[PDB]
Every structure is written in structure tokens, then in C-alpha cells.
Amino acid sequence: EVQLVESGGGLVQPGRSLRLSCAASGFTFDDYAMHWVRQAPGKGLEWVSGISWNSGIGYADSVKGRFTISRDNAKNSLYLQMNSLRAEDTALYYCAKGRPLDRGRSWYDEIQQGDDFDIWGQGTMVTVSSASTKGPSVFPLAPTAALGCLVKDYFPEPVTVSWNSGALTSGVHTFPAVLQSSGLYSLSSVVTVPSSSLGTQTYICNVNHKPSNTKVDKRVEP
Amino acid sequence: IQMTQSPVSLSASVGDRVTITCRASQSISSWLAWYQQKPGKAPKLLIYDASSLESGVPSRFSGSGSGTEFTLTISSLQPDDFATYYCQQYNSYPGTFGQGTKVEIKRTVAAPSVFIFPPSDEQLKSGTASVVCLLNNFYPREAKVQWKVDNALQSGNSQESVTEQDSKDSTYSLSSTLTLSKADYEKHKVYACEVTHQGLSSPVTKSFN
Amino acid sequence: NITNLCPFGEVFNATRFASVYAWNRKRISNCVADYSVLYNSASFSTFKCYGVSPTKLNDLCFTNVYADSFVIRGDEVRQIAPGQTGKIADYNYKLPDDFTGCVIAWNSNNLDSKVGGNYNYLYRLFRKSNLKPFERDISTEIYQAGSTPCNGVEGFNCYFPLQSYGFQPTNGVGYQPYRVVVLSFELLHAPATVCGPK
Amino acid sequence: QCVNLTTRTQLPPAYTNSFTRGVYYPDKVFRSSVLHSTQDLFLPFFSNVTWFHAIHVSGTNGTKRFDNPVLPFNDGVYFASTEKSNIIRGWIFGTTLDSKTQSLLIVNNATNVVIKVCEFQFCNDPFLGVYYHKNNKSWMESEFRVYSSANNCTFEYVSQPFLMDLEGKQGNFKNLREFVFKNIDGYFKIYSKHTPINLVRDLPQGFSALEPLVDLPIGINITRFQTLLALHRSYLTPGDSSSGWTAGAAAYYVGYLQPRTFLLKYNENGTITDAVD
Ligand SMILES: *[C@@H]1O[C@H](CO)[C@@H](O[C@@H]2O[C@H](CO)[C@@H](O[C@@H]3O[C@H](CO)[C@@H](O)[C@H](O)[C@@H]3O)[C@H](O)[C@H]2NC(C)=O)[C@H](O)[C@H]1NC(C)=O
Ligand SMILES: *[C@@H]1O[C@H](CO)[C@@H](O[C@@H]2O[C@H](CO)[C@@H](O)[C@H](O)[C@H]2NC(C)=O)[C@H](O)[C@H]1NC(C)=O
Ligand SMILES: *[C@@H]1O[C@H](CO)[C@@H](O)[C@H](O)[C@H]1NC(C)=O
Ligand SMILES: *[C@@H]1O[C@H](CO)[C@@H](O)[C@H](O)[C@H]1NC(C)=O
């Protein structure tokens, strides 16, 4: 379909450079003016940079120079060479194409459009970290009544938690992770079972830490 | 310039007519687009030019306004629309978007199921210990939690998280975590968490020794 | 006969031009051209035709034209001359010595000039090898010169290859931004389509 | 991004004699009712024209027959069909017929014809998809199933459709979408006309010379082309690729060219009667 796919995204040290891509498809990529727009974790969207059908547009205020857009109509792949990545550039960057047909925009007409960004690429997540990938120090949560499995100090996202190897999808709770102030991740999951099932049936919490696959399994009992 | 929605969030059950308005920091002509962004996916285009329509959307959306204030309204509503919404500006690149008001449409006030969880044995051996307050299945996200040391409350040592509306129950289960070290953690006896919500008469507390 | 033209104004009036290092290469074909007005405008600060001459130019059809376009501070348009040297020639834009086309350049200090630092405009500064005719090094690995590569670190021997112009409004005459359009008239072996009037 | 649609039929296509069909006008100097000799690439007189079957429903419902072959492009070709419907949407002339090699594409959308050249990504069974938009009973005509890309490439052109949709609906003619595609001296030229004929199955004893639709500056070596259809997307069912298909049934003819020279008995309005060689 009329689709965008971007790459070059993952853990990057603070200030270390990185170059994206956006191998756009379908639309005459030779015409519409791209833009790299980064969404924070959970927070809003935010324009970083753009680039005309030929080249050259401004960036966000604190990102000029340290970033550098570019493209190549002869190849169908927008670029974004990022340099001196600060703490805030940790985000998910979406390729986007401006709304209007910017092939030969008006020379001199007072417009400066800003109703744009039709199609958004899937987004190539980007972090800024100073500690390395680490599997979680998983711990259990001993208890109609609920019990769980905390997963503390994993890094970096994601982790998949399951119960009794995915036996019970009821009472499931995928409590989303929070970046610790210390710069680290953690979360938990929990499930409610009848207090009649307290001392009768015992449950299993297991985690796979997909960035490194540090699989761990645990049995939870009060 | 800037472009800030007037609401901050809203829930209003299926089959309802609701408005979301974005006001500017200056005359932004009349060009605007509206984005609905389901959790974790790629935002979508809804209205361009702050009034017109683009092919690829149900007609239920509506847009109007100009100058500094603009509006997007949904009259006949479906399960899908339960999503975040964003405005933007045009005056001069950069043209940003704005805060983004949610829409978590579902309305049946619920009461929490509150629990407090101590640390596991190896958790304590971990030199650092974390303890949990859990607030299962209440509605809506409007709720507050505050823990309690033997006599006072905690702050500056807590980190919190909340789920989404479940596809069938639409209740919001909160997690909060108190992460201290064995040195501070051991100083005490009882640890508490107290909650307030629209579903309770008096704030509900759960503590442990 | 005359009904259409080549979309020349889509650059000869375009809102922004590329940094010369990433100079745009607008391919032009399947159209006709009234080149004379593209020259009879009295607004260009330069129009030099190499391998061809403005005389009788409207007779000239070609398989295509490759209108290369960019921005450089006024004076250095002189490096846009086949067989010239210089940073634009050496490291940003190499016109073949056997060039067959024309070069256009005008002031744009009203348009492409702004305070605050316009990082819109850039040019290469450090580079291993000299360029090739009509080749474009948009990619931007950070150059090295001596003992060590740069690891992605920029320092001594380790510099970001592209630097800007910064067309300040209070610039001197020699600092003015000439928008440049290089009409390379190619006649390989395909039908000649970009014809002149009549 | 497409379906290995049939991949299973290979039974030997039959052939036909091209009694008289596929001649054009090689000029635009006004002519009258006087003979004139002309040399160029002609489809041979009474050629063994290769008649291939598109959807050919003669059989127990069972297998839905369809055997579109990828044919070479020796020195230009003449393409035809009966095709009572309006499905013969275009062609994908080329040599490698995907990336890192150019090729050409003709398609239609019932409003106008659109002509491109490109380095496409044509897959072995390409077909555009005409699918219900859920409004008005009408539809959209997506072609994502023909190629996963048509990118980094030059030509574009749009005209009144090459396929002129007509008011048949009664049926003795099926409109005979006729074309001649020839790539000489760097030009690709399209000479054709549509013909509703009162004959039941095969090409007539009578004759009509085509007319040059268009002459185009592609300058791409062409030695292979597979024709394309835009299947009528069956009402949405579990099974969207290797499922109920072949909405509509017909078959198409192909005949190559070679150099020849003929004296044609021209007429006053720019007309052709006969020749011998
Ligand atoms: C870029 O945009 C400008 C602004 O519209 C165009 O300017 C005008 O263009 C005309 C020809 O297109 C120039 O020639 C003039 O023609 C008029 C009538 O044809 C005549 O009254 C004048 O004596 C002169 O011959 C004109 O000088 C020019 N004027 C200005 C103020 O820009 C320009 O043509 C556009 N460039 C391209 C390549 O389209
Ligand atoms: C047939 O093809 C033409 C060529 O693309 C289509 O024309 C475009 O239609 C879209 C749809 O809104 C417009 O956005 C474009 O601006 C049109 N191109 C122009 C005006 O040059 C046409 O819509 C197609 N129609 C059908 C029924 O397929
Ligand atoms: C297309 O891309 C290829 C590499 O993918 C490149 O070599 C070529 O210059 C581009 N343009 C054309 C017309 O092939
Ligand atoms: C059909 O399937 C085979 C199996 O790998 C694949 O090689 C071929 O490309 C497919 N043809 C298509 C998708 O047109």
C-alpha cells in the first residue's frame, strides 16, 4: 500500500550520532515534502524537521544543526542524520509526508501551509541511555483476592510476562513500565483468583526479556 | 505559535455528540488538521484546513472555527473512536500540535479493589526493596492514591502506572510502587496506601506490618 | 503549436533551494522550453552557456535536461565553470570539463536570507576524494584525515563534513545568496523532447 | 504483494489465422484514393496468431481457469481480445519487469487511461483489484496487487482512455479491444481502434486498418510483456487471495511483427482497403 518503512533505530548512547531512513512507497516521493515528527513515550506528537520537494526547511528550536535532514528522490529514501543526541530526543520518530502537492509550490504567495502530515510511517523507536541492556530481577507478589509478579530493573523495553506459561488470561494485568528516575525500567503484572483458590492451586509467573532473551520463571505462593 | 486544546480529557458513552476545541496563541489563519491516535499506533488524518473533509473517514466528524479557536465534534459514535486527539498550527514552520485530550468513552462508576503488597524474601535480599499498592478494576481514571509511613505520607520515593480501559470491562487498574532501600525500608513497621475515587464514601486504606 | 512549457518556474521561482552539498537534481523532460525568457529577464546576476551559446538556443532540442539547483554565496558562483577548482567544485559540485548546457545564478538575499542562523543551507568541507561529474554525496559519514577514524566522535581530525553559510541580512555584497540552476542539456541517444519554441 | 493466482493451468493454447487485422498509418500527410508503398514492421499476413485464454469457464465449476502467459516482445506486437466485459486493463511491457531494469505500463480506470514507464515490481500474476468501497454500490480500483513498487522512474501521461467503454450489453461483438505496440528508433507507438463486429467468435474476412493513438519518447528496449486485468473483487469472504476469483471470462490474441512492405489502396479520408506480398 502507500506505505512508509523506517529503520536505523535502537539503543544509542547520549550524543552518539545516528542516521534514520524512510523508504517511502507508492506516492511520488519525488513531490511531497517529508517531515520527521517524534512522539515522546506516551506524550504528544512533535515536529522535528521537514524537507521540501527539493530540500531545506527549518527544524525544531533545540534541534537545529545537531540534526540534519536530507533525502534522495533518485532512490526513494528520506534520511535524518542525528548528532549529539540529548536526553529529550528519546522518542519514536515517524516519517510523514506533507498534505499538499508541493511539486512546484507558489513562488510568492502568502501561505506557509500547516495543515499537513497525511501518512505516518510505523515509527522507528530511539532511546538515549547510559546503561546497558539488562534482564529483569523478577520478584513475585505473594497474597476474589489477587497476587502478582513484579519485574524490577529490566532494560531496555520490552519484556513479555505470562502466567503459568499463558495458562490463565483472566485477571491479567499488563501494568505498563515506568522509566525509573535512576534511568532504568520496571513494571509488574497481577491476577485475581478466588481466595478459595489460595492454598489449593499455585501459579507461575514467567518473563522473557526480548532485547536479550533472559528468560526466567517463578512460582508465586503466599 | 502554539495550539492548545480546551478539554484535558473526556469520557462520554457510545452514541453521544461531543466537542473538542483548540485555541491558539495568535491568528493562525484557518488551516488545521485533526489527529486521532490510538494507543501505540501511528496517528491518523481527520480534518485538513480546519474545516474540509478528506476521503477515507466516516462523515461523523465535524470541524469549524477559525482565527484563534477551532472545534471538532463527533455526533454518532462507535467503539473505535476511543482514542487521543490532537490539533496543530501553520503560521510558520515549525507548526506543532498541542497537548492532546484523550477520549476513553465508557461511563459506569466503579469501586476499586485495593491491596498492598510487601516484598518477597529475595526482593529484600536485593539490597533494595519495593512494595506495591494495587487498585483493581475501578472506573474512571479520575482517582488519586497517596501512601503513608507510620504517621505521615510518602512522596519523592514513589512511581505510578495505570492500565487502559479493557475491551470489555472499561475499568482502570492502578499500580503504584514505593521503591526504597533496605536501610530506609527497615526503619519502620507499617506501610500504607490510601485512595480516593468517585466510587467511595471515605478514602480506602490498606496497610501492613 | 505552443501549448505547454517545461515546469521551469517550479525552480526558477521555487520557495527554497537545496544545500549545494545535497543539491537537488530536478530532472526535466517531456516538455518544450522558451529558453529566451529563461534568459531575457534582466534579473539574473549570471547566465553562462558552455558547449552551447544563447544564440540560436531555441533551436536546441535535447533528450532531457537535468536542472541541478542549489544556493551558494554570490561570488563563489565562479566555481560553477567547467574545469574550475574550489570547494563547490572540489567537494560539492563537479561540472564536467566537456559540459554541454547553461548555468544560471541570481541574487536572493531578500528570500533565502534570515537572522538566527538558517541551517537550511550547507556545503561539504572535509572529504577523502575529489568529486565526479554530476555526483551527489548527500550521505554524511564524518571525515577522518590522520591516525584514527572517528568512531562517530567529532574532534580533531574528526569534523562534521557539512557547514552552513548563514546568509545574514547585513552581509556584504560578496556574501549574497545566489540561487543557482544548472541546466545540463543531455542528448544521449533517446528521442529529443525538450524543444524550443516553434 | 500478490497471489500466486492460478499457477496450475498450462494446457496448450490453441492458435488462429489472422485473416486480416492489424495495419496502421505511418504518416500524417493527407492521402487520397491512390495506392502507396510502405515499409515497416508488420504483423505477417495471415499469421499464426497465438490465441490465449483468460478465464475460460468451459468445465465443471471446480477449477477457475486462467492462463495469462508472459510473452516476448520480438519487434513489437499486436494485442487483441473479445472480452465482452471491460477487464483487459493494460500491459506491462519490459524485459526484466522489475527493479534495476526499466519497463512500461499501460492501465485504465474507466475514466481515463494512464501511461507510465518505470522500474516496477511486477509479480508473476499481476492484476488490479476493483473492489467495493461500501458506498453507492460503486467501487475503487486499487492496483497494489500488480507490484510492490513502481518507483525511481520517469514517464507519466494521462489521456482519454485507450479502452473506450461502450454500450454493448447485447452481445455479438464484445468490442475487440485492439492495439499495436511497437518500439522502433527509441519511440514507442500505439496504433489501434475499437471494433464491435457482428461475427460470433473469430476475426473477420473484412478489414479495418488501425489508427495511431499515440507516439511516445520512452527509448527503453522492450522484449517481453504480460497483459493485465483488474478482477472484480468478490463480496468479501474469508479467503482474500487464493479464493473465489475469475469474476468475468474471456480470452485474448497476440501476434508479433517482422519487416515487410506493401502497396496499400488508400482512399480519400485516410482509408485502407487491400495489399498483397
Ligand atoms: C517568477 O515569478 C515572477 C513573478 O510573477 C515572474 O515575473 C514576471 O514574469 C514575466 C514573464 O513571465 C516577466 O516578463 C514581463 O512580461 C510582462 C508581460 O509579459 C511585461 O509587462 C514586462 O515588460 C516583462 O516583459 C516580468 O519581467 C516578471 N516580473 C516580475 C516582477 O517578476 C517570473 O516570470 C517568474 N519566472 C518564471 C521562470 O516563471
Ligand atoms: C483515474 O485516474 C486519475 C489519474 O490518477 C485520477 O485522477 C486523480 O484522482 C485523485 C482522487 O482524488 C485526485 O486527488 C488527483 O488529483 C487526480 N489527478 C489529477 C486531477 O490529475 C482519477 O481520480 C481516477 N479515477 C478513477 C475512478 O479511478
Ligand atoms: C534507481 O535506483 C538505483 C539504485 O537502487 C540507482 O542506481 C539509479 O540511479 C536510480 N535511478 C534510475 C533511473 O535507475
Ligand atoms: C509463489 O510462491 C513461491 C513460493 O516461494 C514464491 O517463490 C513466488 O514468488 C510466489 N509468486 C508470487 C507471489 O507471485
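Using Swiss-Prot numbers, chain D covers 14-290, in order.
Yeah, the Cβs are placed from backbone N, Cα and C, and that goes for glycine too.
Quoted from Swiss-Prot for the published mutagenesis D:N121 to Q: Partial loss of biliverdin affinity. The annotation that Swiss-Prot gives for the naturally occurring variant D:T19 to I reads: In strain: Omicron/BQ.1.1, Omicron/XBB.1.5, Omicron/EG.5.1. Swiss-Prot documents D:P26 to S as a naturally occurring variant and attaches the note In strain: Gamma/P.1. Under its natural variant entries, Swiss-Prot includes D:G75 to V with the note: In strain: Lambda/C.37. Swiss-Prot documents D:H146 to Q as a naturally occurring variant and attaches the note In strain: Omicron/XBB.1.5, Omicron/EG.5.1. Looking at Swiss-Prot, you'll find the natural variant D:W152 to R noted as follows: In strain: Omicron/BA.2.75. Quoting Swiss-Prot on the natural variant D:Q183 to E: In strain: Omicron/XBB.1.5, Omicron/EG.5.1. Listed in Swiss-Prot is the natural variant D:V213 to G, annotated as follows: In strain: Omicron/BA.2, Omicron/BA.2.12.1, Omicron/BA.2.75, Omicron/BA.4, Omicron/BA.5, Omicron/BQ.1.1. In Swiss-Prot, the entry for natural variant D:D253 to N states: In strain: Lambda/C.37. The structure shown retains the original residue.
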| Spatially closest candidate among D:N121, D:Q183, D:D253, the listed recorded positions, to D:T19 (variant position) (Cα to Cα) | D:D253
| Of the recorded positions listed as D:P26, D:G75, D:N121, D:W152, the one whose CA lies nearest the CA of D:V213 (variant position) | D:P26
| field | Site of maximum Cβ density within 10 Å, from recorded positions D:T19, D:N121, D:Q183 | value | D:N121
| field | Spatial separation of D:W152 (variant position) from D:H146 (variant position) - C-alpha basis, Å | value | 5
| Within 10 Å of the Cβ of D:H146 (variant position), how many other Cβ atoms are there? | 11
| remark: Cβ neighbour count within 10 Å, max among the variant positions D:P26, D:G75, goes to D:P26
| Among the variant positions D:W152, D:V213, D:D253, whose Cβ has the fewest other Cβ atoms within 10 Å? | D:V213
| task | Can you grab the distance from D:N121 (mutagenesis position) over to D:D253 (variant position)? Cα atoms, rounded to a whole Å. | result | 23
| Cα-nearest neighbour of D:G75 (variant position) within the listed variant positions, D:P26, D:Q183, D:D253 | D:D253
| said: Return only the integer: C-alpha distance in Å from D:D253 (variant position) to D:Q183 (variant position). | reply: 32
| Where does D:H146 (variant position) sit by DSSP, helix, strand or coil? | coil
